[PDB]
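*Asks:* Okay, here's the structure, questions in a sec.
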2 protein chains.
Amino acid sequence: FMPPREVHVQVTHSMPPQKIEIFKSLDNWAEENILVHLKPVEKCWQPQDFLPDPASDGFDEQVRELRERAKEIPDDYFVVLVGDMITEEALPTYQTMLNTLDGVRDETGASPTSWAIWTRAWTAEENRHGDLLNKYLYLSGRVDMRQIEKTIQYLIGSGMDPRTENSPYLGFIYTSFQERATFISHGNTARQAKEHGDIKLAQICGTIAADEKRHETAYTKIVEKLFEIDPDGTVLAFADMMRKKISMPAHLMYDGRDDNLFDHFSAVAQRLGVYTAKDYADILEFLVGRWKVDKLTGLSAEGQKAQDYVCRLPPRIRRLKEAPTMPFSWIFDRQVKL
Amino acid sequence: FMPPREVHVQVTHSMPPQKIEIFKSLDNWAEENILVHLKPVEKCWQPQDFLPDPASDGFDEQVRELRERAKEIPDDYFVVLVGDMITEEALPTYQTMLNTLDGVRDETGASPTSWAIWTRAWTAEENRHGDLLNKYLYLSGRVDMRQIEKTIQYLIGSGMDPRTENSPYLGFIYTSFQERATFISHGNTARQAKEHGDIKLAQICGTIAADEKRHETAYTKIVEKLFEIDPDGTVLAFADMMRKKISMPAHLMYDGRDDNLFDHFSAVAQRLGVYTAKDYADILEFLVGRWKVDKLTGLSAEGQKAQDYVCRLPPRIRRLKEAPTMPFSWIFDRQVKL
Ligand SMILES: [Fe+3]
Ligand SMILES: [Fe+3]
Ligand SMILES: [Fe+3]
Ligand SMILES: [Fe+3]
């Protein structure tokens, strides 16, 4: 009963130590440009806002009506909603990821650096996503919570190597990509839930989507200023991640039964138009456009090669009855098209 | 609306860098002595095991009977159960804590070192504690989930400085203490729930308690071998933590209303005999006895002073109608004795 493993050797500290100083000296900047784009707790939504109220006489009918709606949502949609939720639930791994980065990590757990304050407030926001989807899926009665819970324990145990090699350059680029990806994934589950006949579930997914957009804004902004100060180092970091290919956080997914769980869940998301191969390149092309890689002047020979590699990759990727039915343990081994 | 803050200046890397090698060289050892005391996922309990089954025709009556039982559990007990749950839910902070430690941290997020494998599998086990207590409290209808969710977001945002200063010595001692403390806290909520007329809730708390015991075993075992190889360095680390005083993980607790939330929740736990000042010293005295500090030979002058300080502290601490009623937002501002 062995979960899938990372296939490559692991590399640490790709960035030079006499280069941590840039982020140390960028602390004030991040206060004024990253930490001012944070919502105070008091003004934040909470999972209870979108769930049946257990301290209300209305609780029983609210639960009953949620379950009635859930019957009319097909299995393959629940498969994707479940994969999205499991990913959200591996959150502890992702805060660990952000705290492996050399010049921008929380060194105590309560560090008063602008980088540490951001990391903690971002985590705290992400925690509500899992909580809300978890209790929604629980109440629904449509899915196998034990096998989901088992998948999650495997996932946190396995963790994940995003190949950011302790570099804020690689790591902040990696977060920029992932934030956009979930914003899209969640955005698309919200759009579909409207017509599927269920406004309350559309609210849940879209409220999560709006959070990811704020996270995206802040991470791409950090890399924006990284290109301003260090065009040579940042363009090389960009290419590096694309050369290696962006590996998704939940790719070591395992439920104790299927050896290709992520690939199988991804294909269902692909077929339903939740997150596609086309999406992947659309993010690449948006990020190449957002950081204006084509207009970067005075680079190295090593930097100009990197520049050309990232600029030409988005059209290259885009140039790339059939699928069978397969059982999923998340839905008691009922089957969906892959 | 400002949460409480850490009152001291933060210190990093108290341990010498030419001393990371000890833990690097201890990797095989931890495999054979720490990682063999880990339960495989397949054999682990999951929160669904102790909760109403939403895919069963019995779901409605199971939920109804849980809520009927919950009416007969008094408010002050729910206050403590809620504080215990919020602490469990700040989990991401605690994995960050373990990954700030110099020679034993996960540097990628999927590192194949024995230290990183342990950290990930421990986190994965801890994640079920929050999930289970969260859904139990939700279904109960006795508590204010929005204000609890708000307290949690404040908590992760604030994080926590355990003052372990990136040292595995200080950090592993700090975990040894905390594991014992929760094992007791959860153990006592389980004992009481029996007579309170509710076996299912007693099962929940005790199953969590059994996990903490396994965690305790492993952490005290690491410090056991630390005293064997480095009596001088470890006794100094022990005292250091006690001199500073063990600060609890959820001590910056804040709900947007009470400025002394942790102190107020602690007092209710104290009055009910869940976790007391007496407990605190009983852990100290167990740990002084467990690591056999009295029998440590050939220490430094600086080491002999440390030895005497830790050995004499447990009796010293033990030598230390009245309380008012106070509202708690966790229970819709209903009041309990403090
Ligand atoms: Fe999210
Ligand atoms: Fe996000
Ligand atoms: Fe726990
Ligand atoms: Fe524990």
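Numbers in chain A come straight from Swiss-Prot, and the residues shown are 51-370, 379-396, in order.
Every residue, even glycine, has its Cβ placed from backbone N, Cα and C.
Okay, so Swiss-Prot annotates it like this:
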BINDING   A:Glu138, A:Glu176, A:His179, A:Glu262  Fe cation 1 binding site
BINDING   A:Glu176, A:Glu229, A:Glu262, A:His265  Fe cation 2 binding site
MUTAGEN   A:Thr232 to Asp or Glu  Decreases desaturase activity and increases oxidase activity
MUTAGEN   A:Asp313 to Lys or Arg  Decreases Delta(9) desaturase activity and increases Delta(4) desaturase activity
*Asks:* In sequence order, which residues at least six apart in the same chain have a CB under 8 Å from the CB of A:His179 (Fe cation 1 binding site)?
*Replies:* A:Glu138, A:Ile258, A:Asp261
*Asks:* Using an 8 Å cut-off from the Cβ centroid of A:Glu176, A:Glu229, A:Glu262, A:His265, can you name the remaining same-chain residues around the Fe cation 2 site, in sequence order?
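*Replies:* Result: A:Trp172, A:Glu175, A:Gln228, A:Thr232, A:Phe233, A:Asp261, A:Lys263, A:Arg264, A:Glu266.
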*Asks:* Drop a 10 Å sphere on every Cβ of the recorded positions A:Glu138, A:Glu176, A:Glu229, A:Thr232, A:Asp313 and tell me which sphere holds the fewest other Cβ atoms.
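*Replies:* Fewest other Cβ atoms within 10 Å, among the recorded positions A:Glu138, A:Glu176, A:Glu229, A:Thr232, A:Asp313, is found for A:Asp313.
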*Asks:* Do any of A:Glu176, A:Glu262, A:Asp313 (recorded positions) have a CA within 10 A of A:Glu229 (Fe cation 2 binding site), and if so which?
*Replies:* A:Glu262
*Asks:* Filter the candidate list A:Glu229, A:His265, A:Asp313 of recorded positions, keeping only entries whose CB is under 6 Å from an atom of ligand 1.
*Replies:* none
*Asks:* Out of A:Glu138, A:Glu262, A:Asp313, which recorded positions have CB atoms lying under 6 Å from ligand 2?
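*Replies:* A:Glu262, in sequence order.
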*Asks:* Could you give the Cα distance in Å between A:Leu370 and A:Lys379, the residues bounding a stretch of 8 unmodelled residues?
*Replies:* 19
*Asks:* With the Fe cation 1 site defined by A:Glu138, A:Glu176, A:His179, A:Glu262, which remaining residues of that chain have Cβ atoms positioned within 8 Å of the Cβ centroid?
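*Replies:* Neighbours found: A:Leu141, A:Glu175, A:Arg178, A:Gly180, A:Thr232, A:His236, A:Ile258, A:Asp261.
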*Asks:* Using a 10 Å cut-off, grab the number of neighbouring Cβ atoms around the Cβ of A:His265 (Fe cation 2 binding site), all chains included.
*Replies:* 21
*Asks:* Including all protein chains displayed, how many Cβ atoms other than that of A:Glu262 (Fe cation 1 binding site) lie within 10 Å of its Cβ?
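*Replies:* Taking every protein chain into account, the count is 22.
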*Asks:* To the nearest Å, how far is the Cα of A:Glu262 (Fe cation 1 binding site) from the Cα of A:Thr232 (mutagenesis position)?
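*Replies:* Given the Cα positions, A:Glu262 (Fe cation 1 binding site) is 7 Å from A:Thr232 (mutagenesis position).
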*Asks:* Given the recorded positions A:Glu176, A:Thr232, A:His265, tell me which ones have a C-alpha lying within 10 Å of the C-alpha of A:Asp313 (mutagenesis position).
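*Replies:* Checking each Cα against A:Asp313 (mutagenesis position), there are no hits.
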*Asks:* Using DSSP, would you call A:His179 (Fe cation 1 binding site) helix, strand or coil?
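*Replies:* SS state of A:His179 (Fe cation 1 binding site) = helix.
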*Asks:* At the Cα level, what's the spacing in Å between A:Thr232 (mutagenesis position) and A:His265 (Fe cation 2 binding site), rounded?
*Replies:* 11
*Asks:* Cα of A:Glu176 (Fe cation 1 binding site) to Cα of A:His265 (Fe cation 2 binding site): how many Å, rounded?
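*Replies:* Their Cα atoms are separated by 10 Å.
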